[PDB]
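Below: one structure, written as structure tokens.
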Amino acid sequence: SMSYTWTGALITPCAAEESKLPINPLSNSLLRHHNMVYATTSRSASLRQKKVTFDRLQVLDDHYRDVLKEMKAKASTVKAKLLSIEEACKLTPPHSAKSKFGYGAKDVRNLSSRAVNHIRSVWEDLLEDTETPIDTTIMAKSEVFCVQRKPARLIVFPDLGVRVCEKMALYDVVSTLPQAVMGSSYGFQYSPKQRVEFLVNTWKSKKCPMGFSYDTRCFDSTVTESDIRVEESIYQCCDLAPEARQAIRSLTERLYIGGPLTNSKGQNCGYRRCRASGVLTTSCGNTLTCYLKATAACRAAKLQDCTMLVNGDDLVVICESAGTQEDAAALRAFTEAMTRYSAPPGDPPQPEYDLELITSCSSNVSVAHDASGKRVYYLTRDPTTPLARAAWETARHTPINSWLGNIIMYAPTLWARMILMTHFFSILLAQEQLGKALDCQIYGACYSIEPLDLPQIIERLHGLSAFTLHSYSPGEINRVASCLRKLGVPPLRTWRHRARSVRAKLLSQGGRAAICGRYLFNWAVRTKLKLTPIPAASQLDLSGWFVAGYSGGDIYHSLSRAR
Ligand SMILES: O=C(O)c1c(-c2ccc[nH]c2=O)c2c3occc3c(F)cc2n1Cc1cc2c(=O)[nH]cnc2cc1F
């Protein structure tokens, strides 16, 4: 069937859309080539619509059925809890899209009678009605990139009341079931440090390793009605409250498998028969579907001793080499099996015999040295997108601060330490906002974090070595230096000067600011300060940062204020 059908009504914005990076002094201090930075808008939605619309011709076989049964046997161990309306409301981000039913996310979080009454009515409707398709809004996503232009991605999501019901029925399932089914292959259970540990250990555990990333083209569009019902058959293996079993059954047929598309003007836009990007099950469903197809495809291709790592549609496989010619033919057989399963490739996969040459979750393993000179592996990435977005977030107030998430997740990197930390600490200190909580996203869930708490967060996630790394790889230094020239970012000597200046100001303030000066900026001086374990680090409640993926799932993981 067709992934989408369209009526001809346009994908519309619900307000003016900004496409160009503003010419602003603060963003200009970071990046001078402002014309190279753009944001996607609804103006490119028709180009995306064409790419995402195609027929799917899925063929399943014995390997697929065998893997599915193995996955279901593990899912059979799960006991999932139904969330109360109150627990589900508390998981709603404060700036979540309002309902069309007279209330918003703040009303949901406050347990307002209008919000709660409506959510209850939606819940009762899921229990009673097993068929009526649930309306969804389709919007063009606004994302910032550097030129060389990508058309806007399309987001599809149901109303706020439905999103709260999805949490009640499925938040516990999507949080716990992926690891029960996929074990060590489930990517979202790992912090970046644990991910690099798993990749390096897996790589070195093979006699002669071969690894590859597999890029599925337009993964959400490749997801079939069969795949969604297969996904539900795994969820159905959980022990569930009867209303949760009905709600999962109803949500599967009325929302997850497909449904009508409405634009921001309320016009009938089309019909979806593939994965919606903006529902609670997107991450979990995508991961299960990708793991299932890839595990079966590995068997069809006769790949030896596979270890996979999956995060949604992002797949990396590390196996035992059978020889160069054999590996090349076995990868072609894997691709052919994936294509039959409706997971055709974007970039054709290529065997890799150097772990540092593999990109997974847009990241690569690199090496640096700590204060003792010992090798430390860490995850890095090309800094182009992070810097273009950091420039955008400097010029405009954005709901999610990608810069903060990048500092947290890429804390050991040369670029996050020298550029991101220096830039934002300089500006926030000047504005008396170092202690002001900001929203960022970790594995798709929203968190409200104070920049002053970064030292303990980094110590907990990455270890104290994140504050001592030096002698970065020549390849990594070259990539950073090249990006800076491309974007018109000041050279690293300028960043060192700016860091020495903000470090001095931070130290002069005492308190948490002085902890930031000491730990975050020790790289900037010769007269190193002693870095001991931060008392605040061990007390940090990181319960739930690295449990599961929630991208598009409308999840907020920071604490609710007691009413
Ligand atoms: O956004 C993520 O879920 C994320 C981060 C992250 C980075 C920065 C801020 N907050 C974050 O959670 C992250 C991450 O951060 C550092 C290492 C590392 C890593 F290995 C995997 C990581 N993921 C999964 C993830 C990231 C990307 C991606 O970035 N591009 C394309 N496809 C992707 C597919 C994915 F499944």
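Chain A uses Swiss-Prot numbers throughout; the residues present, in order, are 2420-2567, 2573-2987.
According to its header, the structure was obtained by X-ray crystallography, 1.8 Å.
Cβ coordinates come from backbone N, Cα and C, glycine included.
As recorded in Swiss-Prot, the features of this protein are as follows:
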DOMAIN    2633-2751  domain 'RdRp catalytic'
BINDING   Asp2639, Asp2737, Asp2738  Mg(2+) 2 binding site
VARIANT   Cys2785 to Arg  In strain: Isolate pCV-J4L2S
VARIANT   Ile2824 to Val  In strain: Isolate pCV-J4L2S
Seminar exercise, completed: Those same-chain residues, other than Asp2639, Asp2737, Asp2738, found with Cβ within 8 Å of the centroid of the Mg(2+) 2-site Cβ atoms are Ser2637, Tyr2638, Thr2640, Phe2643, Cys2714, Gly2736, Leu2739
Exercise. What does the Cα distance in Å come to between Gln2567 and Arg2573, when 5 residues between them are unmodelled?
Worked result: 7
Problem set entry | Within the domain 'RdRp catalytic' (2633-2751), residues counted as helix, strand or coil by DSSP | 54 helix, 32 strand, 33 coil
Exercise. Reported as an integer number of Å, what is the Cα distance between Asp2639 (Mg(2+) 2 binding site) and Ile2824 (variant position)?
Worked result: 26
Problem set entry | Nearest of the recorded positions (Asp2737, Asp2738, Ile2824) to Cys2785 (variant position), judged by Cα-Cα distance | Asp2738
For this session: Taking the Cβ of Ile2824 (variant position) as the reference point, list residues of the same chain whose Cβ is under 8 angstroms away and which are at least six residues distant in sequence.
Result: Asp2863, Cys2864, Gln2865, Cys2870
For this session: Enumerate in sequence order the recorded positions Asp2639, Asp2737, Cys2785, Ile2824 whose Cβ-atom distance to ligand 1 is under 6 angstroms.
Result: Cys2785
For this session: Mind giving me a neighbour count for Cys2785 (variant position)? Other Cβ atoms within 10 Å of its Cβ, every protein chain shown.
Result: 17
